[PDB]
Number of protein chains: 2
Amino acid sequence: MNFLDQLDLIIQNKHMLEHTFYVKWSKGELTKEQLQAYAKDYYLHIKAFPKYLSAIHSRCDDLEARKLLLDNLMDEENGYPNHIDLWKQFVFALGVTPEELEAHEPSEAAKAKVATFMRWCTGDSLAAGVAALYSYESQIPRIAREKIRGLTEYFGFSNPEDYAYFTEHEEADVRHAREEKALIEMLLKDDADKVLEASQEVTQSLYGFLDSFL
Amino acid sequence: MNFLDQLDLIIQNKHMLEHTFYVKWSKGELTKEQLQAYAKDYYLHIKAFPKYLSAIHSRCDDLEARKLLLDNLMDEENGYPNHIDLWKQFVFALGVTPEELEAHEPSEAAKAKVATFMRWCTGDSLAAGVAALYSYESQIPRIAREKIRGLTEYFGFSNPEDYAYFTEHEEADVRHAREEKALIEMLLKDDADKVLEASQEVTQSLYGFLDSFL
Ligand SMILES: [Fe+2]
Ligand SMILES: [Fe+2]
Ligand SMILES: [Fe+2]
Ligand SMILES: [Fe+2]
């Protein structure tokens, strides 16, 4: 079996949309107290995602790979509103005040998720770092689509600008996962084992993060 | 004394334009054999400069600082022709063939320069990493200006597109040094000592690199 296929199968078999939290989201069975906690607890990962990308770029000598990593990073962090600003719009539309979000101390659940990504993105296998990111970003497009639906037919999201982060990631992360899948191939150095090891680790780590809100 | 002033004084007092190699350039007293060797030996630093920036960014939690680091990185590596492509144009206009440049193995002089930057950019002081980069980029604008002159009135540079790298850096690195000087302030964490330690180290390291061609 080809390792990219093995890679996708791992994510297919531990995919956040099958997690209770997002199933609960799908049927609507989630409190406003639970959403505001997740929106706040996600913020640490959202601020850190640029560093995941620059961590790999900064250890990379493939000049064409770096430009691809830069393209993701540029979409993440460049301009107003970058993806960080978009999340904030979602966090504030949920009801959270700016002060409360900035004063929020992230759960150790969330710190473990981030730390799992950073471990791979700073590790010794550039393809494993991209696989860590890929095992998340490739789920994102379908997650966003179903998350807009749940914000509409369940949580009173009238204004579209209130879930713009998810509208952007419905499309942005189709490109990103395609570029990451290509980056994994161009950076492979007889380490497809770490690619899958990273995939297993990130996907489970994401389950523990979702577990935290129950 | 203020440490940014101390910082500039260090660079003023070990500035590449005062080095024999660039004085020799200034009077024209440099062989085509010497320029093609320097153009080739510089290539390792030129390919690595993006990683210097992403190395600091990837360790940084100041969200406004990261966007500044990204702006430099974007000017360095984004688009055709990025700064790497521009150097190539200079390397090829000097007479070097593409194959010979890609087949060139960099001197240990050059490997020491790069390694000095990367040590600081991956070290434990974000302001020292920016100071390592600043102690180089702040010299660049005046270096470029005098290096265009020496390519014109000495080395037969007719076509302007042949020294476009230096035309770009005459202006680009005015902005970059101003943004880096500002980044050093925003990232200082009671470590102005490392800022100057880095400055001393980078500036000397640059002298040893220039020393290599004599
Ligand atoms: Fe994103
Ligand atoms: Fe993304
Ligand atoms: Fe540059
Ligand atoms: Fe620059």
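Chain A residue numbers are taken from Swiss-Prot; in order, the displayed residues are 6-219.
Cβ atoms are placed via backbone N, Cα and C, with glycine included.
Database features, via Swiss-Prot:
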VARIANT   A:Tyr27 to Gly  Inactive enzyme
MUTAGEN   A:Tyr27 to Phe  Loss of PABA synthase activity
MUTAGEN   A:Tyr43 to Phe  Loss of PABA synthase activity
MUTAGEN   A:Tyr47 to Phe  Retains 70% of PABA synthase activity. Retains 30% of PABA synthase activity in the presence of iron and manganese
MUTAGEN   A:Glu81 to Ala  Apoptotic activity is decreased by more than 60%, but the mutant still binds to death receptors; when associated with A-88; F-170 and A-174
BINDING   A:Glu81, A:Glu142, A:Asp178, A:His181  Fe(2+) 2 binding site
BINDING   A:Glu81, A:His88, A:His174  Fe(2+) 1 binding site
MUTAGEN   A:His88 to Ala  Apoptotic activity is decreased by more than 60%, but the mutant still binds to death receptors; when associated with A-81; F-170 and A-174
MUTAGEN   A:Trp92 to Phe  Retains 70% of PABA synthase activity in the presence of iron and manganese
MUTAGEN   A:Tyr141 to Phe  Retains 90% of PABA synthase activity. Retains 80% of PABA synthase activity in the presence of iron and manganese
MUTAGEN   A:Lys152 to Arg  Retains 2% of PABA synthase activity
MUTAGEN   A:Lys152 to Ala  Retains 5% of PABA synthase activity in the presence of iron and manganese
MUTAGEN   A:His174 to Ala  Apoptotic activity is decreased by more than 60%, but the mutant still binds to death receptors; when associated with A-81; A-88 and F-170
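Annotated features, which come from Swiss-Prot, shown on the structure.
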residue	record	Cβ contacts under 8 Å, 6 or more apart
A:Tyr27	variant position	A:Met21, A:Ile148, A:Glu151, A:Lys152, A:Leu215
A:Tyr43	mutagenesis position	A:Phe26, A:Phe218
A:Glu81	mutagenesis position	A:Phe54, A:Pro55, A:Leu58, A:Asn87, A:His88, A:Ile89
A:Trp92	mutagenesis position	A:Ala44, A:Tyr47, A:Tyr48, A:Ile51, A:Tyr170
A:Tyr141	mutagenesis position	A:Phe122, A:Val207, A:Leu211
A:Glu142	Fe(2+) 2 binding site	A:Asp178, A:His181, A:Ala182, A:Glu185
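Here the recorded positions are A:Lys152, A:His181, and the one whose Cβ sees the fewest other Cβ atoms within 10 Å is A:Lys152.
In sequence order, A:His88, A:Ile145, A:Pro146, A:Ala149 are the residues of the chain that are 6 or more apart from A:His174 (mutagenesis position) and have a CB within less than 8 Å of its CB. Taking every protein chain shown into account, A:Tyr47, A:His88, A:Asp178 are the recorded positions, and of these the Cβ with the most other Cβ atoms within 10 Å belongs to A:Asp178. Using the Cβ center of A:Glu81, A:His88, A:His174 for Fe(2+) 1, the list of other same-chain residues with Cβ within 8 Å runs, in sequence order, A:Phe54, A:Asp80, A:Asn87, A:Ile89, A:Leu91, A:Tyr170, A:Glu173, A:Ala177, A:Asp178.
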